[PDB]
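Working notes, structure below.
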Amino acid sequence: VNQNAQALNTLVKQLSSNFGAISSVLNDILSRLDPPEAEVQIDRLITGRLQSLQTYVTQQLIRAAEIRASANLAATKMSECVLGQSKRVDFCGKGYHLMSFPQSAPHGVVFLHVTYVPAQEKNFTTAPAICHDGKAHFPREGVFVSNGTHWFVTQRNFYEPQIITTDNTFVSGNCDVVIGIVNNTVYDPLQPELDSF
Amino acid sequence: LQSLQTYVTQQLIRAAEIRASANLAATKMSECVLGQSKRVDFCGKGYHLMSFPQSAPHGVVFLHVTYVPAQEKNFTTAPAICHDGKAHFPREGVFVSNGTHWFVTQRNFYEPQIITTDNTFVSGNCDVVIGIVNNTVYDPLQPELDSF
Amino acid sequence: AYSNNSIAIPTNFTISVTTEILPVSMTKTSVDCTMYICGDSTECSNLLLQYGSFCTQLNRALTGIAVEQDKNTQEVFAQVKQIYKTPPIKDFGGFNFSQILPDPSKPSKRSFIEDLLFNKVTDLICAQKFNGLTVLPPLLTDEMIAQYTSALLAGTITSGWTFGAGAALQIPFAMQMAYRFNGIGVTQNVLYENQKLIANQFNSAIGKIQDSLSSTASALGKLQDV
Amino acid sequence: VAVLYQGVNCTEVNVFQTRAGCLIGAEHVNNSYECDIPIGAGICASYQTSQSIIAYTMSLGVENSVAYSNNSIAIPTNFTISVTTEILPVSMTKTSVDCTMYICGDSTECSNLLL
């Protein structure tokens, strides 16, 4: 808004400059000299004022290109961040995006984004795989963590410790390929059910 | 003054050009470098993994690590397996066969896996599905319960 | 070939590294209206003042280009305000990152690849300063942009994608590829079995990039037109 | 006021020399803070402490060395939901200028000469 005001102010204030003539008011020149001596001085005003208007029209149009690059970026954020959920990082704002609230603003729009950021962290011990019967076991979703006693399966985004089971892992490969595999016992829920039966 | 006004006008148009390239580089800085983009041919040719930026005069160089498959072999497919009279649709992956036994594997790599109850799911029946083939879905709990 | 019952699945893969060179900022320049007409004379100044504010508009125009031009490097190079460092003990699982990582033994901090990018792009600065054309220097010198670069590489190699969404969380890079394969729908079994083959694919790909940048100087033409 | 010369050392002339040129009227402090009014080539200035203008090197932010190990992993035990602000423009003030009244108004002879 200040740049538009300064542009309009410069555009008006340039009318007072003489541009090589005797005076800036056209009525005093047309009211004194005859038309044949007068055409050279009016033509000097015409060439100068035309060049000042051509700079203004070109400069405003250059800012129209800036307004269209910002409008297409705003329409892209309006589609992805507001309407849906964008998985893009640092697009909808810092953090994992959730939802966007639009608000009307003069000559623009203000976006309030709700994001998911972690707070407290704790160091854990990890292993790539768990070796049980001689065949490797890999986590389906998440990683193996340990507090120093038992190996747990947990997500990367938050800590919810769970016991290693057959539904949380899958049997593939063996124990001699993967580097860093550790030995522990994989709990099978069918075993106590059959022992009780 | 007119020659200088032409120079400045040329600088603002190239200014819009260097800003459009910088904003596109900032977008690839956020998506390709910082995170992992699943977008195709954005972070470069292939399936994206990680991007390594490098400083260059008046610009930036990105090193993109991508996954491009190389060798393949033609296989025989089918949309479903008809076992007990109900259609078995793949939970993850597609159905492939070497001509003897039907296997289940992902689209990005070939790792033969036997058909089990956990790898498929029962939906509808065998008649409404076009192209279903008959095979035996292995129940993993049957030999353990029989031995017990 | 096109058939309904036929399908093709890849039995093997490769890791390719490509290069896209994207310009960020240009050289900051400011041209004086009076000195462009002439200096040390009042005839240029009295005859130049009758045309009004053209000097102010062209001067604020060059200042506005130079500030937004500085803002593009600020909006791209430094995403975060936190600096990351490379650990002295390096175990990456068989990968050699020493080419893209900076070399502390050099007097100026730079990597092995950035060492080639500055040498393959073309004193001309003093030659322009002799005739009256002032080149304004960028606000961020080469050592700080390279420090921003070393911060994003050291962070993606160690903490990965965590610092974008929050505090940096340390993860082993061997486990970083397990989620990057899990994100595109690929089981981590390819990584864990083929890790030794991937080490030779990545190290050979970095050697091919270093050979391409050293042998072919026309790949940087995106910056050379600028 | 701190006067800055561009691309020349100190010749004619708290007088210090930078890569951008001779900077007079400002004080040089070896410590580094966050920049407010930028100059160029990694130096900025601010009004601080009986107070004056001080010039100093750009700080790139807090330097933290993240621990890295094969078996080490950190998982978050707590989270914080934050709301930020992204400000973007859409439209600008619509202006319309007429050629006749702007160039020469209330003049018939000049209006005929413009056609």
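Using Swiss-Prot numbers, chain D covers 608-620, 641-676, 689-754, in order.
Quick check of the header: electron microscopy, 2.8 Å.
Yeah, the Cβs are placed from backbone N, Cα and C, and that goes for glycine too.
Straight from Swiss-Prot, the features:
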VARIANT   D:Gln613 to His  In strain: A23.1
VARIANT   D:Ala653 to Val  In strain: 19B/501Y
VARIANT   D:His655 to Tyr  In strain: Gamma/P.1, 19B/501T, 19B/501Y, Omicron/BA.1, Omicron/BA.2, Omicron/BA.2.12.1, Omicron/BA.2.75, Omicron/BA.4, Omicron/BA.5, Omicron/BQ.1.1, Omicron/XBB.1.5, Omicron/EG.5.1
MUTAGEN   D:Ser673 to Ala  No effect on O-glycosylation by host GALNT1
MUTAGEN   D:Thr676 to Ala  Partial loss of O-glycosylation by host GALNT1
VARIANT   D:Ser704 to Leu  In strain: Omicron/BA.2.12.1
VARIANT   D:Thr716 to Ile  In strain: Alpha/B.1.1.7
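In the three-state DSSP scheme, D:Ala653 (variant position) is classed as coil. Within the set of variant positions D:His655, D:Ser704, D:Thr716, the entry lying nearest in space to D:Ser673 (mutagenesis position) is D:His655 (CA atoms). The Cβ of D:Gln613 (variant position) lies under 8 Å from the Cβ of D:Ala647, D:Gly648, each of which sits 6+ residues away along the same chain. Filtering of the recorded positions D:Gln613, D:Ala653, D:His655, D:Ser673, D:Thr676 by Cβ separation from chain A (threshold: under 8 Å) yields no residue. Candidate recorded positions D:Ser673, D:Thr676, D:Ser704, D:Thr716 yield D:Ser704 as lying near chain C, with Cβ-Cβ distance under 8 angstroms. Here the C-alpha separation of D:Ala653 (variant position) and D:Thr676 (mutagenesis position) works out to 12 Å. With a 10 A radius on its CB, D:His655 (variant position) counts 15 other CB atoms from all the protein chains.
The distance from the Cα of D:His655 (variant position) to the Cα of D:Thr716 (variant position) comes to 45 Å.
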